[PDB]
Amino acid sequence: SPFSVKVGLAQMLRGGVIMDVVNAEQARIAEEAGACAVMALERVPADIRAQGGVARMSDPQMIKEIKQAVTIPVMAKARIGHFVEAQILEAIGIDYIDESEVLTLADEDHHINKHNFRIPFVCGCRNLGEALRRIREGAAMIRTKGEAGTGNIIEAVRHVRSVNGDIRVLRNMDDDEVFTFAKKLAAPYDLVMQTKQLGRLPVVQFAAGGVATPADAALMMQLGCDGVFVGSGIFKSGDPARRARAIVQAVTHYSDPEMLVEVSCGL
Amino acid sequence: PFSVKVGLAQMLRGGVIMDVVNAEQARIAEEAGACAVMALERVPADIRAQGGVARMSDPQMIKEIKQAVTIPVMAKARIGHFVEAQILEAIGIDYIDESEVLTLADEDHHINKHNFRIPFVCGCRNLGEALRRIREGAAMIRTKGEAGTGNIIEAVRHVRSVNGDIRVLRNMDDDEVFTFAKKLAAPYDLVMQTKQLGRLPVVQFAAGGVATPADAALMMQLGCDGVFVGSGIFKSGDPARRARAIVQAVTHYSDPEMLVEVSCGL
Amino acid sequence: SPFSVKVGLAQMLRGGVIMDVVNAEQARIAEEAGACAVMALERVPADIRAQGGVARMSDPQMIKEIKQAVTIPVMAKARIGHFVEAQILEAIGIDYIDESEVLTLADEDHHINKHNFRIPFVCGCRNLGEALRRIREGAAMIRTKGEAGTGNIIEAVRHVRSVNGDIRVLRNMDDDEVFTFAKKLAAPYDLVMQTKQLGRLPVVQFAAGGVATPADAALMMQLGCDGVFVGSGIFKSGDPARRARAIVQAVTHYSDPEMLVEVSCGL
Amino acid sequence: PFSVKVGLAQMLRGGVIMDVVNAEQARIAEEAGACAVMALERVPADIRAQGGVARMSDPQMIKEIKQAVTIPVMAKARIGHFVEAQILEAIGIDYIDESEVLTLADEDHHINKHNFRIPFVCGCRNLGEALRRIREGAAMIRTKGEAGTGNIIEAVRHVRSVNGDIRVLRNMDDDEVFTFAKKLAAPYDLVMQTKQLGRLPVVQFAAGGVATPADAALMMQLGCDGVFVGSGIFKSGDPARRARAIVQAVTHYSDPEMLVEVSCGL
Amino acid sequence: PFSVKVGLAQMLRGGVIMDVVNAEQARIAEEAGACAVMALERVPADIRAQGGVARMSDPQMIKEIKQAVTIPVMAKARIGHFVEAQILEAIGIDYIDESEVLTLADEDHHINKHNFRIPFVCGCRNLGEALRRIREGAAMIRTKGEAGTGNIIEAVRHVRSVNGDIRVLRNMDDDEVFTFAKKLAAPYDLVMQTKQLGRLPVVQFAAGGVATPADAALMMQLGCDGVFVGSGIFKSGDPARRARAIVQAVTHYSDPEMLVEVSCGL
Ligand SMILES: *Cc1c(COP(=O)(O)O)cnc(C)c1O
Ligand SMILES: *Cc1c(COP(=O)(O)O)cnc(C)c1O
Ligand SMILES: *Cc1c(COP(=O)(O)O)cnc(C)c1O
Ligand SMILES: *Cc1c(COP(=O)(O)O)cnc(C)c1O
Ligand SMILES: *Cc1c(COP(=O)(O)O)cnc(C)c1O
């Protein structure tokens, strides 16, 4: 199925770090550090909201410049529900669309019908019900929402533990009780049952929102994530290439405390 | 298969199902043209009014009714009481009604009806309940209406609710259906199937408070496929005549002359 | 340990029906029908309460008469917290004490310290926290509370699904989350972990409270119980031996719908 | 002196006090081994149930009981009714029970019991009440329990409350006792005396709902010095046997064989 | 085993643990007689004041402190951040403080401390928290007190709460301990271990607001085994003198003449 092909594309990112980049120079630093993909975005959405503004899809010109600078896949954000922003992003030829709550909400009641696109989408979630609803709408990849613009990992931990905890509950659950469970989740029963059969989400599951240090990134992986997204904090540093490499190594070697010390020491 | 069970219930379209407490009433119902009978040993309202729990009827009385008629026989199981349903299926009857008229046995879960060979009917008050019962395996849906009153107002409410939300689906933007399924707390695939069909994926009967021929024809004109009627038929001085009147009202629901004739002197 | 010996003794009751009996004649009927034990009690505690009374331990004389009439084990009830009633019952020489909410509560804040006794106890529960607290106090066997004096199975179903559901959740839970789980249950962590490793309660678990028909008894067995308690409704009917045998056969043959029809037909 | 009154009540340790309504019941109580009798003319619950005020009993009936027995005689005065207490003392009885079982006479103040030669017993539900009654001059304390029900649950609550707070005092930092006395609204000197003694400075009996031998032995095992029992003893077919059973249960409270014997066939 | 970690922490009894931000402060602390140092790179209050998340310190600065002293070195991990703890253990330090002074990383769960070789300190405000941290594997307990203020009032509250409940538990009726463990939401087996031991089964230090020699001696007289002190030692004129004063106040906590001498002119 077309959906299964999109799911398979996102599976290539397992074990990877996705980095926010604002120009071609940062994109090249991300790729050279070992990032599995880059997220093109023209201004920090928190800065846009600070001075009274609406955070939208970035200019296609800046996205093209990033796409031309790297070989790894390029993602870009569309406002929730803004299906025309997504049509434009797909027409630019990028690899993934992130339907993102970090941009300004465009439709309070509905997300994009992601099955209408060839390009895979990533969507956020805070619990299993949100994850399965985004998947039913066509998301091929899921991330936590975490907490944007703070560097605080606490919300991403909450979201990971919520999704993983309900998946674990679904494993031993009496089949007869799953109907009421799907009702309470407000999630499609068939996807609930698929998750029960697999013992995990039917798409890759990344951590995002507040992943600041190598320790944070390895924590997410030890909790069971398939990878992590990191924001612009990498490039606010004095040595962005070193900071980016440290996150990549933390995700690749998340169960090696000696490696985590090495990449954290003097950072 | 589920489609086989759905096809069995479709044979009842245009029909009246009658509650019967013994073989004599079952024969009267069949002779009047009922499409099926509902075997039940005592009125659950009298059981509760005397401080009691209304359960599955004795298999012996159910078998006596089944032996007395050729038309299908239904019997009730308490909501969630999957062992009562196993017993009813092993009797050899034709349908199980997982019924809120009996005393609730499981406050949080209904029977997993896909585990059975026999088709089930379940009640509903809105489209969300209808689709959840179908996903659990119900092959036939009825309104809950209002039990033990003869007041049609709740059945009208339930029919208008289910039918109204089905009509809302016809022209709904496909992109909005995901949120609609969330708000209904119903499975998206069944919501989309209902949208494609323009009706419920199973037969839809009125039940609960259907008292007169006018009530029965009202339910048919609102779009139901048939009606259930209770023991009030056998409380009158001429049960055969009253049972026939309901049957004729459902068969001829758009014929006011027939409705006058069967109502006159009833 | 002395506790493990009591817990092991109760295993003999698995697959059995325990019947309330008010005299020696009813006790003989219960044994002849195949009951695994009888529960001696002098009057129905609901009718005592309906008479504006206090329901207590039964007269030792009537309990002894039942014990002398049968070979199967005999249980009798003590009020919750009434450790002296339990001392008297133990001195009678019966086999189990049921510390029972069906009698009038004697201590609002504390149950009997059951480890102080040689005789095993059965206690009720409505959820896993109550079950594990009763076990830690020394209960060697657990039953649901269900709903007394009504014949309505709905509360017993609720209690069975609550206990079994939380055990299933616990079985697959992240070990690191079990500490908080024990806190929220207000149950002893060591017993929570023992239950996690076993995948079931550490003691025999019966259904009780509202089990009225063969269908009810087989429902409890199919939900996972080890046996059932039944009340005096057996002896209110016109053929007590037949109704008692029907429940016993329903528990023995709980997965055989043809047998359940046979014993229910004409009952 | 107060210590003399306290010593009088200590003579009752290990004993059962029985409510009696006439001289015959008083003789039965004494022959059964009661340590004292409580003279009272009518059940205050029946007085209140018939819309009435329960007061001090007629001195004439109290004198008849006192003349019939050698063991001490107690009688009740309404809370705050210091003149009822003056009358009872002038009769020549042995103890006054300032009793919430009778109708409250003063909502805000109890009797100043230090003004009397005769010892008083007062009820309590917690350590604060116990120490306040002692400071007013009570030489003996009982739980209030629950009157007229035969339900032991409130007496258990009161015993566990008083005993639990006494146990809290044993290891309490001396510096925290000032605030503890404030929170109890009890006199600090009596709180400190209770801490030094490890128990109440006066004898402590169970009362209110003690119905069976098992109840009486339960109260003794919880640490009480004795029990009061009501008229239920004389409502049975064999009052002498039931009165003896309670006496034996208190004397032999740690002997389950004795408790079985006196309970069997009771 | 856990008992090895518990026994190791007993070596700190009678000691002062000092926050240090560099190797020079660590050497001053050791020379003044500290029993251990707490390495931390910046004040977590200033990090939160400028709108920031306070995390594990850079391993480089922790290593420099560990290489500067012979006494044990502790460092902080965020609550629930088990990977920060894995890194700290791999550095080779002596204790991890799972610390609410850093930004909470997991709102619902603490670190499973039994998974580590290195001992952990955890904070508490009452006996329930202390016993839950111990069951998770804490080998040492401190009060939370109040961070960044120098106000001892919360540490007094926490010490009095823990010690007060242990004193109550010591004398409690065994039959009541089951309900007590339920109300504490603490493991019954650990509650009983604490009852039999008569104190917390691990070392118990005061922390949070210990500002003066008088404060430090107050905590010791209240029953603590030692104290933690913050960077206020090094924010003054003579750090070596201020560090020595706290050490001497803890060693000589019952000597008012010594407390005067170390406080005079401080
Ligand atoms: C995550 C999120 C949602 C999720 O939508 P549901 O239909 O409730 O699953 C909606 N709105 C906002 C603003 C969000 O951030
Ligand atoms: C109709 C009905 C239900 C329906 O169950 P849902 O899971 O909410 O769809 C539940 N309980 C009772 C008593 C009913 O009558
Ligand atoms: C079941 C029950 C309890 C249970 O006691 P916990 O200490 O809360 O576990 C208490 N009281 C009554 C009346 C009960 O029926
Ligand atoms: C027990 C009781 C009291 C106790 O009086 P305090 O001054 O509060 O100790 C008061 N009033 C009534 C009615 C009582 O039963
Ligand atoms: C001390 C503290 C806790 C303690 O956790 P419990 O599981 O309740 O014992 C939790 N959260 C925070 C933020 C704390 O400071």
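Throughout, chain B uses Swiss-Prot numbering, with the displayed residues spanning 22-287 in order.
From the backbone N, Cα and C atoms, a Cβ is placed for every residue, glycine too.
Feature list (source: Swiss-Prot):
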{"type": "BINDING", "residues": "B:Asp40, B:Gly169, B:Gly230, B:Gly251, B:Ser252", "note": "D-ribose 5-phosphate binding site"}
{"type": "MUTAGEN", "residues": "B:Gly54 to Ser", "note": "In rsr4-1; strongly reduced oligomerization and 63% reduction in pyridoxal biosynthesis"}
{"type": "ACT_SITE", "residues": "B:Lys97", "note": "active site, schiff-base intermediate with D-ribose 5-phosphate"}
{"type": "BINDING", "residues": "B:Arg181", "note": "D-glyceraldehyde 3-phosphate binding site"}
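Taken residue by residue with DSSP, B:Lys97 (active site, schiff-base intermediate with D-ribose 5-phosphate) is part of a strand. Of the recorded positions B:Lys97, B:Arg181, B:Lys97 has the largest number of other Cβ atoms within 10 Å of its own Cβ. Geometry remark: B:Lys97 (active site, schiff-base intermediate with D-ribose 5-phosphate) versus B:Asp40 (D-ribose 5-phosphate binding site), CA distance 11 Å. Residue pairs drawn from B:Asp40, B:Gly169, B:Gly230, B:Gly251, B:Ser252, the listed D-ribose 5-phosphate binders, are separated by up to 13 Å at the Cα level. DSSP assigns the residue listed as 'D-glyceraldehyde 3-phosphate binding site' to a helical segment in the three-state reduction. Counting only same-chain residues at least 6 apart in sequence, those with a Cβ under 8 Å from the Cβ of B:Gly54 (mutagenesis position) are B:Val37, B:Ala264, B:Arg265, B:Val268, B:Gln269, B:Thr272.
In three-state terms derived from DSSP, B:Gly251 (D-ribose 5-phosphate binding site) belongs to neither a helical nor a strand segment and is classed as coil. Rounded to a whole number, the distance between the Cα atoms of B:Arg181 (D-glyceraldehyde 3-phosphate binding site) and B:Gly230 (D-ribose 5-phosphate binding site) is 15 Å.
DSSP assigns B:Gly230 (D-ribose 5-phosphate binding site) to coil, not to a helix or a strand.
B:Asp40 (D-ribose 5-phosphate binding site) falls within a strand segment according to DSSP. DSSP assigns B:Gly54 (mutagenesis position) to coil, not to a helix or a strand. Between the binding-site residues B:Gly169, B:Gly230, B:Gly230 has the most other Cβ atoms inside 10 Å of its own Cβ, all protein chains included. Compute the center of the Cβ atoms of B:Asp40, B:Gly169, B:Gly230, B:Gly251, B:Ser252, which mark the site for D-ribose 5-phosphate; besides them, the chain residues with Cβ within 8 Å of that center are B:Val64, B:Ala168, B:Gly171, B:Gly229, B:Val250, B:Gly253. Neighbour density for B:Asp40 (D-ribose 5-phosphate binding site): within 10 A of its CB lie 21 other CB atoms from the protein chains shown. Long-range neighbours of B:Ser252 (D-ribose 5-phosphate binding site) (same chain, six or more residues apart, CB within less than 8 Å of its CB): B:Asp40, B:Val42, B:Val64. The two recorded residues, B:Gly251 (D-ribose 5-phosphate binding site) and B:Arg181 (D-glyceraldehyde 3-phosphate binding site), have Cα atoms 22 Å apart.
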